[PDB]
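Note sheet for the following structure.
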Amino acid sequence: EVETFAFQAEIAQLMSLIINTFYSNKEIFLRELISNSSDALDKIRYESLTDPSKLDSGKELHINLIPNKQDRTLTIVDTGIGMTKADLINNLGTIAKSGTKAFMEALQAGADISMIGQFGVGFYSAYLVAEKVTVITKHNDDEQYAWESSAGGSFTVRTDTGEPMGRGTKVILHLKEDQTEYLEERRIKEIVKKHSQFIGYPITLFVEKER
Ligand SMILES: CCc1c(O)cc(O)c(C(=O)c2ccc(OCCN3CCOCC3)c(OC)c2)c1CC(=O)N(CCOC)CCOC
């Protein structure tokens, strides 16, 4: 019931670089995940133009940011197009991406890690701040799946039994011990304002009552 997959070698190499390189500007992970959510929302909106029943799984197009200081998790959920199981396996770890090698070669030539999203691999910037990432996703054409990886060269995929999501993708960042600033309301607001000011979907930052 839990399938384990190896990352393609260049993706494993990229994840190691992101994990081991000294780089203080870690807040760009949030811009990259919000960007991915925006792209997925653009896609379901586009498909709904010619087939409105594709919104039968939910008409609201939005992005929610949910910090949990108890679990030490930051969750990003969107109601975009979501991913099939094949989407997860093909595009979240087993296949090359010409952008993966291009990015590592650009880094070799002096580029900055913050350029990662130009190479189509911005998701992996999550590993700047997370020791483990869980991705829960639901596409209209498939069931709900959970992808998960703590790097180390492998990821798992399983059918997900948790709260049904309707449609979309939820990224759960299990934060590293020294990266808990990204659970603070003021810090998240600062990052969204700086980097995601023009995203064309409502971004709601959930709050927590103190301890
Ligand atoms: C976990 C990262 C993430 C996220 O944080 C929030 C999200 O909502 C989703 C999505 O569900 C999503 C679904 C479809 C998308 O676009 C389909 C068409 N395009 C055409 C060009 O070529 C690619 C597909 C898409 O665009 C960003 C995102 C994802 C997944 C994701 O970003 N992926 C890109 C690769 O990451 C390394 C995986 C996409 O597999 C389909």
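Numbers in chain A track Swiss-Prot; the residues on display, in order, are 16-226.
Structure determined by X-ray crystallography, 1.6 Å.
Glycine is treated like the rest: Cβ placed from N, Cα and C.
What Swiss-Prot says about this protein:
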- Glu47 to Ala: Strong ATP-binding. Strong interaction with HSF1, HIF1A, ERBB2, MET, KEAP1 and RHOBTB2. No effect on interaction with TSC1 (MUTAGEN)
- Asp93 to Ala: Impaired ATP-binding. Strong interaction with HIF1A, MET, KEAP1 and RHOBTB2. Loss of interaction with HSF1 and ERBB2. Los of interaction with TSC1 (MUTAGEN)
- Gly97 to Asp: Abolishes ATPase activity (MUTAGEN)
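Positions of Swiss-Prot features highlighted on the structure.
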| residue | record | contacts (Cβ under 8 Å, 6+ apart) |
| --- | --- | --- |
| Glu47 | mutagenesis position | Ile131, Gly132, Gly137, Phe138, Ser140, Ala141 |
| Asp93 | mutagenesis position | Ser52, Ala55, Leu56, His77, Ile78, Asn79, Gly183, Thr184, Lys185, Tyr216 |
| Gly97 | mutagenesis position | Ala55, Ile59, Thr152, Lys153, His154, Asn155, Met180, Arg182, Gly183, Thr184 |
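Classification of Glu47 (mutagenesis position) by DSSP places it within a helix.
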